[PDB]
Amino acid sequence: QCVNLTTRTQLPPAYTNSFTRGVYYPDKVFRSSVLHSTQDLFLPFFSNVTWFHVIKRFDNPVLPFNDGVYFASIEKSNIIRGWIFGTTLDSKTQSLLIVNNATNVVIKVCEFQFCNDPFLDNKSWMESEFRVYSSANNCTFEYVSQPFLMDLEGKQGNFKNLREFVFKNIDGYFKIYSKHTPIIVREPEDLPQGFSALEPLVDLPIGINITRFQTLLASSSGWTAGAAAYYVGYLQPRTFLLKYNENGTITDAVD
Amino acid sequence: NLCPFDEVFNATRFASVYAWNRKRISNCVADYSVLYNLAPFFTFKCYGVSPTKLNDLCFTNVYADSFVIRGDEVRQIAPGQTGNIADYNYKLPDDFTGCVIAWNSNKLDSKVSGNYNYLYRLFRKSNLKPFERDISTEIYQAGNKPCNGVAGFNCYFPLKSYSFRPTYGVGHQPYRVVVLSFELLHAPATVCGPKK
Amino acid sequence: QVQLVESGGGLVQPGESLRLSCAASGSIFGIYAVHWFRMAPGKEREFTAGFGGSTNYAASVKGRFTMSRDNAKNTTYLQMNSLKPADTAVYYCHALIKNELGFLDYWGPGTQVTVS
Ligand SMILES: *[C@@H]1O[C@H](CO)[C@@H](O[C@@H]2O[C@H](CO)[C@@H](O[C@@H]3O[C@H](CO[C@H]4O[C@H](CO)[C@@H](O)[C@H](O)[C@@H]4O)[C@@H](O)[C@H](O[C@H]4O[C@H](CO)[C@@H](O)[C@H](O)[C@@H]4O)[C@@H]3O)[C@H](O)[C@H]2NC(C)=O)[C@H](O)[C@H]1NC(C)=O
Ligand SMILES: *[C@@H]1O[C@H](CO)[C@@H](O[C@@H]2O[C@H](CO)[C@@H](O[C@@H]3O[C@H](CO)[C@@H](O)[C@H](O)[C@@H]3O)[C@H](O)[C@H]2NC(C)=O)[C@H](O)[C@H]1NC(C)=O
Ligand SMILES: *[C@@H]1O[C@H](CO)[C@@H](O)[C@H](O)[C@H]1NC(C)=O
Ligand SMILES: *[C@@H]1O[C@H](CO)[C@@H](O)[C@H](O)[C@H]1NC(C)=O
Ligand SMILES: *[C@@H]1O[C@H](CO)[C@@H](O)[C@H](O)[C@H]1NC(C)=O
Ligand SMILES: *[C@@H]1O[C@H](CO)[C@@H](O)[C@H](O)[C@H]1NC(C)=O
Ligand SMILES: *[C@@H]1O[C@H](CO)[C@@H](O)[C@H](O)[C@H]1NC(C)=O
C-alpha cells in the first residue's frame, strides 16, 4: 500500500574506475602463503561503476541483473535496509526479498505485489510502508539471522562505514560475500583504494531466474535525510593469481 | 536440527478423511529413530525403500497426511484399493513411493453417545485424481429426472458420518493413520536425519 | 483450537420464531463450510441445513430457515420462523474453519429445543 511517490528529479549517473575492489575468497579451503591461480567470475580493474549520490532528490531506478553484481555504499546511518530480486515481480514469478532490520534479518521467498516506489521511510525514521508488497500468496522459503552489523538510526556527518556486496546466483544456490570497512574519515569522492577479500555469509539452497533487482532505503512524502553515496558494477569471468600469507589470508592478487 | 514431526505424530485431533490434513515438511533434519522406537505404534509398512534406513537417504520433500478411520478398513490404505472412502474421499496412486503408519486411539475416539464427529464423502460423479481434495457438496442427482432443492429419491447428500462407541469391539476400532510421501523432485535434497 | 458456543436456546411454543446462532472463539481465519443439524430422541444422523455461494435447507422449511452471514464478528445467525412440534431436536453446528492448522472440523455442543 503506497501512493505514487513521484518527487523524482533524475540526473545522469556517475562512473568511477575500479582500482582494487572485486576480491573474494574462492572457497572454504584453508591454504597458507602460496601463489595460486584461479579462473572464475571476477571484477575488471579500473572499469566504470555507476555512482549514485542522494541528498528532494532521490535516486533508485530499476537495476538490471546479469551474472552477479558488485555493490558498495559509504555511510554512517546505513540508510539502506534491504534488496529485492526476481524477474517480473507481478504475482507471477517467484520473488526474493531480503532485509536486516534493527533486531534481526528476514529473507522471504514468495510471490508479491510491491508499490511503484517501495520505501520504508522527516529526519526521524519511521517504519511506514515496511510491507511494500500487497500479496503473499505462494510463499515457500523463510530464514532469519542476526543483523549484518548495521548501525541503528544515525546522525549525518562524515561517512565511516563502507559496505560491499557481491550477490550472485550459480547452480541455483545463492552466495553472498561481504566485509565491513569502517572509519573512512577521508572526504569521499570517486572510490578509495582498498584490498578487501569478501568473506562468506550465507549459501541459501534456493534459486530462481533473476534479471533485475532493486534495494530499499530508509506522511508518505516530505522525507528528509542526509547525503549518501553508493556504487554498482557488473562482473565478468576472468583469471587472477593470489598470494596467501602464513596465517592463510590473501595479501595480494594480480591479473 | 529436528524436523517438526512431533506435532504431526502427537496431534490432539485428526481431521476428517475428506478434509485430510496434509503438510509439506522441508528444510530441517528428520531422524527416524525416535519414531521407529515409539512403542505404541502398531503397523509401520513402507513401499519405496527399507523402513530402517531412511536417515542416510536425503529427500527434498516430505508430505504427511494424518486422519482417523475404522479398524476394519485399514487395509484400504493400499494404493488403488477399492472402497467408498478411497473413491470419494482420498485415493492413493499405484506409483506412490512412501511409508504408512497406523495405530489405535480407541480410548480417546470413543463417545458414549457414538463418535459422530468424523465424516466421509460417499458420492462423487467423477472419481478424484490422486492427491486431490474435493469440498463441493451440492445436492447430487443420479437419474435422468432433474433434482433440485429438497432431498429424497435420487437426491442424497454425498457425505456420511462414522459411528464409534466404546461398546464397539473388533471391526469398529477408531484407528489413527499417517501416510508419508517422499516423491523425488528436482529440488535438492534437504530433509534427512543424522548418520552415525 | 476455536470453541463453538450456542446462544438462543430456550422453551418455544409451536408457531413462533427461534433465533439460534453459533459463536466461534479463538484463532479464527474466517468462516467456512458450516452445517446445522438436528436429532430427535430416537432418530439417527441427518443433514438439516447449510451450504452446498449455494445454500441448501431441508424439505418444506425452505422459507422458514433464514440465515444472516456476518464476517466482521466471524459468526452468523440462524432463524427458525414458525416452528412445529415435530422439530423437537438438538441443533448441532459443524464448521470446517481455518485455524493455525489447515482446517478444523468441530461440532457445536448445541442447545435442546422442546416444541410441543
Ligand atoms: C526484524 O525481523 C525479525 C524476523 O527476521 C522479526 O522477528 C520476528 O517477529 C515476528 C513478529 O513480527 C515474531 O513472530 C512471533 O513469534 C512466532 C513466530 O512464529 C514461529 O513460531 C514457531 C517458533 O516459535 C515456529 O513454528 C516457527 O519458527 C514460526 O516462524 C509466532 O508465535 C507469531 O507469528 C505468527 O503467529 C500466529 C501463528 O499462526 C499467526 O497467526 C500470526 O499472524 C503470526 O504470523 C508471533 O507473531 C517472530 O518470533 C520474530 N522472530 C525473531 C527471531 O525475533 C523482528 O520483529 C523484526 N524487527 C522489527 C520489525 O522491528
Ligand atoms: C598473522 O596474524 C597475526 C595476528 O593477527 C599477526 O600478528 C600481528 O602482528 C604482530 C606480529 O606479527 C603483533 O603485533 C603486536 O600488536 C600488539 C598490540 O596487539 C603490540 O602491542 C605489539 O607491540 C605488536 O605490535 C601481533 O601478533 C599481531 N598484531 C595485531 C593483531 O594487531 C601476524 O602478523 C599475521 N601474519 C601475517 C600477516 O603474515
Ligand atoms: C500509480 O500510478 C500508476 C501509473 O500511473 C497506476 O497504475 C497506479 O494505480 C497508481 N497507484 C496509486 C496508488 O496511485
Ligand atoms: C567509462 O569508460 C570509458 C572507457 O571506454 C571511458 O572513456 C569513460 O570516460 C568512462 N566513463 C566516465 C564517466 O568517465
Ligand atoms: C500460486 O500457485 C497457484 C498454483 O500453482 C496459482 O494458481 C496461483 O495463481 C499462484 N499465486 C500467485 C502466483 O500469486
Ligand atoms: C529461467 O528461464 C529459462 C528460459 O528458457 C527457463 O527454461 C527456466 O525454467 C527458468 N527458470 C526459472 C527458475 O524461472
Ligand atoms: C509424543 O509424546 C510422547 C510423550 O512424551 C513422546 O514420548 C513421543 O516421542 C512424542 N512423539 C514424537 C514423534 O516425538
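Numbering of chain B is taken from Swiss-Prot, so the residues present carry the numbers 334-529, in order.
Structure method, as recorded: electron microscopy, 6.0 Å.
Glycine is treated like the rest: Cβ placed from N, Cα and C.
What Swiss-Prot says about this protein:
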VARIANT   B:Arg346 to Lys  In strain: Mu/B.1.621
VARIANT   B:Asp405 to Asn  In strain: Omicron/BA.2, Omicron/BA.2.12.1, Omicron/BA.2.75, Omicron/BA.4, Omicron/BA.5, Omicron/BQ.1.1, Omicron/XBB.1.5, Omicron/EG.5.1; complete loss of interaction with host integrins
VARIANT   B:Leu452 to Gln  In strain: Omicron/BA.2.12.1
VARIANT   B:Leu452 to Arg  In strain: Delta/B.1.617.2, Epsilon/B.1.427/B.1.429, Kappa/B.1.617.1, Lambda/C.37, 19B/501Y, Omicron/BA.4, Omicron/BA.5, Omicron/BQ.1.1; Contributes to cellular immunity evasion and increases infectivity
MUTAGEN   B:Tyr453 to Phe  Decreased HLA binding to NF9 epitope. Increased binding affinity to human ACE2
VARIANT   B:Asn460 to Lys  In strain: Omicron/BA.2.75, Omicron/BQ.1.1, Omicron/XBB.1.5, Omicron/EG.5.1
MUTAGEN   B:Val483 to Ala  Increased resistance to neutralizing antibodies
VARIANT   B:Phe486 to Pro  In strain: Omicron/XBB.1.5, Omicron/EG.5.1
VARIANT   B:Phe486 to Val  In strain: Omicron/BA.4, Omicron/BA.5, Omicron/BQ.1.1
MUTAGEN   B:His519 to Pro  Increased resistance to human covalescent sera neutralization
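Neighbours of B:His519 (mutagenesis position), defined as other CB atoms within 10 A of its CB across all chains, total 6. Among the recorded positions B:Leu452, B:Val483, the residue whose Cβ has the fewest other Cβ atoms within 10 Å is B:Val483. Filtering the recorded positions B:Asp405, B:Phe486, B:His519 for a Cβ under 8 angstroms from any Cβ of chain C leaves an empty list. Recorded residues B:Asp405 (variant position) and B:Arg346 (variant position) have their alpha carbons 20 Å apart, per Cα-Cα distance. Considering other CB atoms within 10 Å as the measure, the emptiest surroundings among the variant positions B:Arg346, B:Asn460 are those of B:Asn460. DSSP gives B:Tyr453 (mutagenesis position) a strand state. If you compare Cα positions, B:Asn460 (variant position) sits closest to B:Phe486 out of the recorded positions B:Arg346, B:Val483, B:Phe486. Between the recorded positions B:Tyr453, B:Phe486, B:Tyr453 has the most other Cβ atoms inside 10 Å of its own Cβ, all protein chains included.
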